[PDB]
Amino acid sequence: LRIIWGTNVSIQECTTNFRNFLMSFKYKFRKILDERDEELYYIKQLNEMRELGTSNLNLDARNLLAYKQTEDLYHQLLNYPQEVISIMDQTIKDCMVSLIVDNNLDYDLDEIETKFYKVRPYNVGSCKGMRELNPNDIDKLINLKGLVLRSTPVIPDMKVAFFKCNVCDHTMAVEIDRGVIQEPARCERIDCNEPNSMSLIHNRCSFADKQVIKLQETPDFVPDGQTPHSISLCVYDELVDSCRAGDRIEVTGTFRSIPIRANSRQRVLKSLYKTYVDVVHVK
Amino acid sequence: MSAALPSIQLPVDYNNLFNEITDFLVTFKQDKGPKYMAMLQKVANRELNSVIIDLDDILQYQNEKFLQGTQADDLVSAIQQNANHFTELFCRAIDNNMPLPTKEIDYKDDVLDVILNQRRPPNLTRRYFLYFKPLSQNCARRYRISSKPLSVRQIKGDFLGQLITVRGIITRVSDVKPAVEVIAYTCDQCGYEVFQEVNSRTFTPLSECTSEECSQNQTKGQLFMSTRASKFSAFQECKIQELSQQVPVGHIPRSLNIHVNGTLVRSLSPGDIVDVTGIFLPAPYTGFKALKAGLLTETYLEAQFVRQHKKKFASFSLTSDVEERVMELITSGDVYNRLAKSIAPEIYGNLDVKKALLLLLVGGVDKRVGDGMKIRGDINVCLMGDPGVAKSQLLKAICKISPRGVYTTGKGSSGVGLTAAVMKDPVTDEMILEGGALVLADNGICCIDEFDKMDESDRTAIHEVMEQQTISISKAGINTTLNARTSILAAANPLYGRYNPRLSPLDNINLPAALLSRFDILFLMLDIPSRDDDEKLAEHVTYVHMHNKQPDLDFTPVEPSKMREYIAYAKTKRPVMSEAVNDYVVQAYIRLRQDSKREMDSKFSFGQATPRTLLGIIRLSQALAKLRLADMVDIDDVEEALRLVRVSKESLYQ
Ligand SMILES: Nc1ncnc2c1ncn2[C@@H]1O[C@H](COP(=O)(O)OP(=O)(O)O)[C@@H](O)[C@H]1O
Ligand SMILES: [Zn+2]
Ligand SMILES: [Zn+2]
């Protein structure tokens, strides 16, 4: 047995079931959903994409709903999407090189080991706007439909905390730890010991890219007395300059929460958490 | 120091409090098994999220103890006080004894119960909110009170936190949003958790490692927090405003605030009669730091339960008595004209128009094209006519009885108060919008008076509404195409007060038919003497002014509670149209078209019948079928439709 704390999610079993569903999916949903030639629905994606060098992929929910061995995966990518996807990004490279074993190739292997992978669940179970998200169901794969009002500029974020020691012709380096930096006050004791002598430069460090988008919500049902809302969210890098004003959109993401400061002055906060959404895919 | 904080005592005794409670929590069998405990089994089944508290049952167990000669040991007399302390005692009494899950946990259930069972203060172990509700005095008078419907103005200060019921009206509530009750702080190094507790609006976070293993440690590895382990529960506010008939003389009434949490946040919508229940409670404000003398308090109240004398349409479901109500209603017969008799009997006669209002309430039937369009089952009505005759009793009875109802004047704040606003919200930085008179109505009713006196703008908007149920705006922030789904009922007078019998209604009336084509119905209600009819008119007027009781017919027109009941149940069907009626309707259309065109281009001639005329005939025939409560249409109805249509203008010819 292997398992995560507060969780019912196996890594390697998910990998195996993922792989078996992956080797086995042939327009099943045509069969099991309805009455509606071809073969191995998914696998063609994964055969074609290799020579073109892309670290992305899209994905339905229904094809899990169709295949036998994926019905439990549905409720688990649902509840733990970033975790289930931290799995699947590994299971995907695993399936890649377990599928390359049947092939001899020119030496493209200098890259795929250096590569990353990521997924995009798009056509998913419907959700009823915003009002439904009483706090029971925060942080979950979600879908929505609406249009655009306002676009912000780019938020950067420290991604490599560079650090310049003051002496001993030495730099220093340290990375982010659940979204903070803990500056090493010390001075690398061996060469020099000045327990709070170090500096900081930005031009060195690595920056993320984040953007926020104002959106207007356009449901299919509303209650007795309803009216528009305007929601903000967060997209991140490699998705920038995609969605803007003048577009209706069907979308997905994750609903979440966050507090804000009382000021630019101290750490005293609000009992009530401003809500938002982090982004997973856009249609 | 016994000077500060000296000793003192009361009759309050928590030791018997807890035993009394927890014996009550299990001795309930008078109204599965101990159904309170069966509900607990449901809670173990994760069926509900909020426990319910009946209190006449607590009275009844005190009656048990009394009848058995036990010290009944009354707590309600205390619980009506200081309720904010009782809540975290009741929760402890239940956590003490929650039965076991008769069903199993799985991957398809609440994602929280799994973590509960994984790690299997006490506040984060609570999978259950509580929301009280007080007694209705009908039972307090059984065996022999405390909380009557009270005012924004009649607090009397001393009623802070005591048990109370307030009435009034909700203007504006913000949207529901989440708020902490308990933090989940975990350690990087110790691997252990910390429970930082807040009840204020604010706090200051806990950064340095005060952990229990780091206590016995030089180094103090940093801790951080969760986004799921940390407890949450929502927080939403609402403003009552006071009821008219209880404002004293010449007095401008005033405002109030309430706070709600969690489950019941969805049972409130602006514009309704309400009886909020709960407790009126303080909070930290002192004015603003110059006009002060210390100890000052801004304040609020606790939400725990909502009743409203106005039952919206989506709360309908039959049972073993209301179906009996509909039965004995339908049994008498003459049901249609009986209704249109019972509509506002304060005013005399004109059953044809009472019937038309009834049909406006029905609205019609919604139909979808399935090709990117639908069409309204909705009505729009008007009652042109001279003054003198009654006009406004109608609209006031309407907004009295119909829910989601609205009155406006003609002129005044018609510029935007029929339209969408822009506003910042108090409890949270956000740019909310609340709408005019109409948008508070949707799937409901409006009323208007002195239409002719209104602006060209109101005409521009209503010319949209009557046909299409949207509103379009291009002024500022608001760029919507907003949904109305409303039902118009205006009124006005002609240009000369009394009619011009030597001019046409198409000249005598002030409004254009470029709009009035949308007006599927139109009555012309003018008055000419007669020696005999006005005699018993005065009889009617005089008997009603003698005592409010209407004429002593062998007949009982009935409350609007029951009336909205029947309307809601008849709103449930969606009947069908045969061809046997379709063809006859087609022929009548062609008849009226050619007849009105070639003949009525003359003295007493209004325009020309339209497709909209036909569509309205159809909608109203549907409604007749909805009232008979059969899913098809009889030929016996279209006759009443066209009868009433050509009847509307009979008095144009006398
Ligand atoms: N047929 C009637 N029976 C009894 N009272 C009437 C009748 N017609 C008018 N009235 C009285 O005269 C008044 C008429 O006002 P109304 O016609 O409703 O508004 P407006 O004249 O501004 O359109 C009412 O207060 C009503 O009590
Ligand atoms: Zn150094
Ligand atoms: Zn520690």
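For chain B, we keep the numbers from Swiss-Prot: what you see runs 1-31, 59-147, 193-216, 220-729, in order.
Cβ coordinates come from backbone N, Cα and C, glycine included.
Taken from Swiss-Prot, the feature domain 'MCM' covers B:410-617.
Annotation note: B:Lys466 (mutagenesis position) sits in a coil segment as assigned by DSSP. Long-range C-beta contacts of B:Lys466 (mutagenesis position), restricted to its own chain and to partners at least six residues apart, with a cutoff below 8 Å, comprise B:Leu458, B:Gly460, B:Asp524, B:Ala566, B:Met600. Residues or ranges marked as ATP 1 binding site by Swiss-Prot on the basis of similarity to another entry: B:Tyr423, B:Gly463, B:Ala465, B:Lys466, B:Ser467, B:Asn568.
Annotation of the published mutagenesis B:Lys466 to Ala in Swiss-Prot: Loss of MCM2-7 complex helicase activity; the original residue is retained in the structure shown.
The ATP 2 binding site annotation in Swiss-Prot covers B:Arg593, B:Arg687 and rests on similarity to another entry. Sequence-distant contacts of B:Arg593 (ATP 2 binding site), defined as residues of its own chain at least six apart whose C-beta falls under 8 angstroms from its C-beta, comprise B:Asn455, B:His538, B:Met541, B:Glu542, B:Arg687.
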Worksheet item: For ATP 1, with binders B:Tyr423, B:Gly463, B:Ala465, B:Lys466, B:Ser467, B:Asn568, what's the maximum Cα separation in whole Å?
Response: 19
Worksheet, complete the sentence: Using a 10 Å radius on the Cβ of B:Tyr423 (ATP 1 binding site), the other Cβ atoms enclosed count 15
Worksheet item: Given the binding-site residues B:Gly463, B:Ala465, B:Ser467, B:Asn568, B:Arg687, and counting only Cβ atoms in the protein chains shown, which has the most within 10 Å of its Cβ?
Response: B:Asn568
Discussion item. Taking ligand 1 as the reference and 6 angstroms as the Cβ limit (strictly under), which recorded positions among B:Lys466, B:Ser467, B:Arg593 are close?
Written reply: B:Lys466, B:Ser467
